[PDB]
2 protein chains.
Amino acid sequence: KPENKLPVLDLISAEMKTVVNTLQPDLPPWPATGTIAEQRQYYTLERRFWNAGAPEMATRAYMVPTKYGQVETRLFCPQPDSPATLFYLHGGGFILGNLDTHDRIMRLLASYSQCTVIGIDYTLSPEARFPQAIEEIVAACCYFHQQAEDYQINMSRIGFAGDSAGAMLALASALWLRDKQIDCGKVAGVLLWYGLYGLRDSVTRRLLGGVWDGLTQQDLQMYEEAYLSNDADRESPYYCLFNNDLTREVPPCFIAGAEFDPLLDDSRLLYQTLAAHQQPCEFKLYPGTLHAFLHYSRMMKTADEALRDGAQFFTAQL
Amino acid sequence: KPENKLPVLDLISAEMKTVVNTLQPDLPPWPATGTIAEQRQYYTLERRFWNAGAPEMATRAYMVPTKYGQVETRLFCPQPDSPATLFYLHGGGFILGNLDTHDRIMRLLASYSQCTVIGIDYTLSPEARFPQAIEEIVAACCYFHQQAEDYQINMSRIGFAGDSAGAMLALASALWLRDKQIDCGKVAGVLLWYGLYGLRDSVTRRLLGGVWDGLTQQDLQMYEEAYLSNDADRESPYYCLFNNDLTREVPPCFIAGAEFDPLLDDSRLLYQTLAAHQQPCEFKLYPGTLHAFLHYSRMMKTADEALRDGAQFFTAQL
């Protein structure tokens, strides 16, 4: 019921409004005859402007083997003596996004952390379905640990980081490693910007979300339908992470909420859950923000701040 | 998981603990494996203790007609010049409860409000399904308005009031009357103790609810399955009230939350929604309380307070 929503575009900060009011004349419109390929194309082209001017550094690309085939990874090396390796899982509702769309986020995260960042181009939905992406990510991370010396990286300590669906993947992967009791490195940290962790409804979901951010409950349902293979996966402890054990041995979690994001309550609940069980974690609300704000670091101090904060939180565990 | 819940029994108020620690040696053990009939019987017997010492006043019983048959109603008349008539809808997850389990609540409401209170013994589920009870309530209310003079009540103004499932019914009923644009009395106020309003999930639902209240999400699913007739009823604007228009012409709502109640967020969302659209309302959180606290007024001043407040809110609209 669109009418019942908070009037968002009026309440966001000035810097968030500047981003909202930014026009890109040379773009088509958001595809109506929406082939997923066209939506992908559109998201890719639209993100380009927001990724410009990213930090220069040494980058490399490597194909890593998984049960599902080779997965492209991209390695950002800010300096030669890294104390840890941080894996970045991009957002996009499971169906959009890639390593270019999140290039500036990842490079900023390497710059600020001074750690190797490794982006994983996991297979998108609906071609892939849960848990393929998670398995690919855990494969990538376990591979690089066992072959750390080949790539000249430090896999004694690792982290996972991601935005939106990426954040879900980040925490799902860390929990997957804990649970199946591998040592693919000491998971020193997990960085989680405006994630969803399996709530089916919430105060924030009812009060927020619209065409301005494409996070209506109808939007979320469609992304979920593209990702999940089975209705029962809705209750899996690697999708609904609140069905997993969050009471012990959870790596330290940096949880960043966007204020005017319907997914905010997923973050709050993740935090209140970890904190009530004495699990290491920090929660920070970024005022004035919509969902997805991380991309707007060139124009929004608060976006760059979120990046710096996560970087700092991670290096502080080392 | 159940493990993910924060420890409620430790955190509640001193006087809520006195209630929690009260033994009734007479009654059986809780029949989870029993018939619906044995559950109703238990709930009735157990609630009896908490209804002792109720205000004595002029009381009457009337059978009122509806499309589903006669419905019993009970009328508590504190004084002969009542300015309004307040309909009370008891809770009990749609499958339990009756006019005796909530007798003391209704009589204190009448005493504190100095308004005629009429309790409605709506048909319980699963015998009845949605929207039968609401239709019986609306019918009973429209009947009394049209026959106000015969029963010597003032139906120029009315309220609806209820606890838990009853609060849902109270508000559904008022919104049903509004949407029909029917005049069965000016709805001056709706009094709502720890209701649920159609959230499918929430922070508080995940974080709270266990054997201590019988409000696990499994319990909630079970009561909903007894109540609804068709899966699509989940989206009805008279079940998921947040799917109705809550931005215009809502009667004034008194919304009482209980601190350690999984349903608390339902109340929060309703308040935030109404307040964002400048709809007359008041929210109050009763600290240290479990769900269902309103029955414990002879041992908890917090319970008595919550009654006085809604009573006072109602009279202030007159």
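Going by Swiss-Prot, the residues shown for chain B are 2-319, listed in order.
Looks like X-ray crystallography, 2.3 Å, at least that's what the header says.
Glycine residues also receive a Cβ, built from the backbone N, Cα and C atoms like all the rest.
What Swiss-Prot records for this protein:
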ACT_SITE  B:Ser165  active site
ACT_SITE  B:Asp262  active site
ACT_SITE  B:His292  active site
MUTAGEN   B:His103 to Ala  Reduces enzymatic efficiency
MUTAGEN   B:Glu128 to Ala  Reduces enzymatic efficiency
MUTAGEN   B:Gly163 to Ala  Diminishes catalytic efficiency
MUTAGEN   B:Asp164 to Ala  Strongly reduces enzymatic activity
MUTAGEN   B:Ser165 to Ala  Abolishes enzymatic activity
MUTAGEN   B:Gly167 to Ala  Diminishes substrate affinity
MUTAGEN   B:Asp262 to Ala  Strongly reduces enzymatic activity
MUTAGEN   B:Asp266 to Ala  Reduces enzymatic efficiency
MUTAGEN   B:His292 to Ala  Abolishes enzymatic activity
_Can you give me the Cα-Cα distance between B:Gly167 (mutagenesis position) and B:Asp262 (mutagenesis position) in Å, rounded to a whole number?_
16
*Sequence order please: the mutagenesis positions B:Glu128, B:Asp262, B:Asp266 that have their Cβ under 8 Å from a chain A Cβ, otherwise just none.*
B:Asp266
*asked:* Are there any residues at least 6 positions away along the chain from B:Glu128 (mutagenesis position) with a Cβ closer than 8 Å to its Cβ? List them or say none.
replied: none
*If you count Cβ atoms within 10 Å of the Cβ of B:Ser165 (mutagenesis position), leaving out that atom itself, what do you get?*
27
*What does DSSP call B:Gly163 (mutagenesis position) in the simple three-state scheme?*
strand
*Quick one: of the mutagenesis positions B:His103, B:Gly163, B:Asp164, which has its CA closest to the CA of B:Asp266 (mutagenesis position)?*
B:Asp164
*What mutagenesis positions among B:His103, B:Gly163, B:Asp164 are found with a C-alpha within 10 angstroms of that of B:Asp262 (mutagenesis position)?*
none
_Just to confirm: which same-chain residues, 6+ apart in sequence, have a Cβ under 8 Å from the Cβ of B:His292 (mutagenesis position)?_
B:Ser165, B:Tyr195, B:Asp214, B:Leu216, B:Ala259, B:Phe261, B:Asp262, B:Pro263, B:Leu264
*Can you name the residues of this chain that are 6 or more positions from B:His103 (mutagenesis position) yet have a C-beta less than 8 Å from its C-beta?*
B:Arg48, B:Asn52, B:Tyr89, B:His91, B:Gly92, B:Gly120, B:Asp164, B:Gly167, B:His296
*If you draw a 10 Å sphere around the Cβ of B:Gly163 (mutagenesis position), how many other Cβ atoms fall inside it, taking every protein chain shown into account?*
30
*Once the chains shown are all counted, how many other Cβ atoms turn up within 10 Å of the Cβ of B:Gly167 (mutagenesis position)?*
30
_DSSP-derived structure type at B:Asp266 (mutagenesis position), helix or strand or else coil_ = helix
